[PDB]
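Student: Following this message is one structure expressed as structure tokens.
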Amino acid sequence: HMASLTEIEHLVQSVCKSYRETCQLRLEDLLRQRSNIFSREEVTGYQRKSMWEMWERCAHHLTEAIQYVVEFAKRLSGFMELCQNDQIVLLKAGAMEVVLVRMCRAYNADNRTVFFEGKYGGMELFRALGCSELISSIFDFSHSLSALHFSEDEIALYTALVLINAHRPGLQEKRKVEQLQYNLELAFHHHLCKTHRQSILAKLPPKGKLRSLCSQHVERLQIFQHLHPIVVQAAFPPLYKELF
Ligand SMILES: CN(C)C(=O)c1ccc2c(c1)c(Oc1c(Cl)cccc1C(F)(F)F)nn2-c1ccc(C(=O)O)cc1
């Protein structure tokens, strides 16, 4: 009739562990390297690469980032304990939204640059892709998320919830997911209360804004994959087979 703290704390620690063990670079690396910016002629060299050459670097970086999120989902309590159809559903709808959220770590809102291939640069680095609106939309959204000053525990718990969402169309075991969700919600709210950050709940990006930016992103990557497929060693082949 009253909440159990030890279980909640165990869940928080476990999510935050899985998150740490499934990030490309640690937040410390990205933050120190902030002063390491692309020179004007390094910029130039990227701008003079062909559309398809930039696409394959970007697509590879993006696919690897989806793989890391797949890994994160497999390590979450109960996810592996859940039917294959449901796992695919959660990941098909969710993994790229998590990737887009993770980006805020690599983004510096001070000079509006991101870390790409060892150094920081603005959106002009990607000019050969001819994806101006989309890239600026991505930058805008990272800039929005930056103004929240997430900790890594916050990103961990929040991206866990972006993924574990019982409203995704086509789930079978819906009640199991609701339960994993509610537990994640108690874990997140607990942690935020501990750190005096509860007031960020109401400031999180509206759900519709994450969805739209993801739809736009994915629509674009699909056209590019049709026009110039990159070749991928699938880590979750039944998920992969549903999109490629
Ligand atoms: C559709 N959507 C809303 C998602 O959240 C979602 C989920 C998984 C995605 C992708 C997107 C996705 O996007 C890509 C990437 Cl990263 C690179 C080239 C093409 C695409 C895609 F065509 F949009 F699917 N790969 N991709 C992916 C990458 C690798 C594996 C694998 O190794 O098993 C599986 C899926």
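Just so you know, the numbers here start at 1 and follow the chain as drawn.
When the header is checked for method, it gives X-ray crystallography, 2.4 Å.
Cβ atoms are placed via backbone N, Cα and C, with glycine included.
Heads up, here are the entries from Swiss-Prot:
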type: MUTAGEN; residues: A65 to F (Swiss-Prot position 327); note: Completely abolishes transcriptional activity
type: MUTAGEN; residues: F116 to Q (Swiss-Prot position 378); note: Completely abolishes transcriptional activity
type: MUTAGEN; residues: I135 to N (Swiss-Prot position 397); note: Nearly abolishes transcriptional activity
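Each of the listed features needs to be described in terms of its position in the shown structure.
Tutor: Following the DSSP three-state reduction, the secondary structure of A65 (mutagenesis position) is helix. Within its own chain, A65 (mutagenesis position) has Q24, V99, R102 as residues 6 or more apart in sequence whose C-beta sits under 8 angstroms from its own.
Within 10 Å of the Cβ of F116 (mutagenesis position) there are 16 other Cβ atoms, across all protein chains.
Around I135 (mutagenesis position), the same-chain residues at least 6 positions away in sequence with a Cβ under 8 Å from its Cβ are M123, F126, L129.
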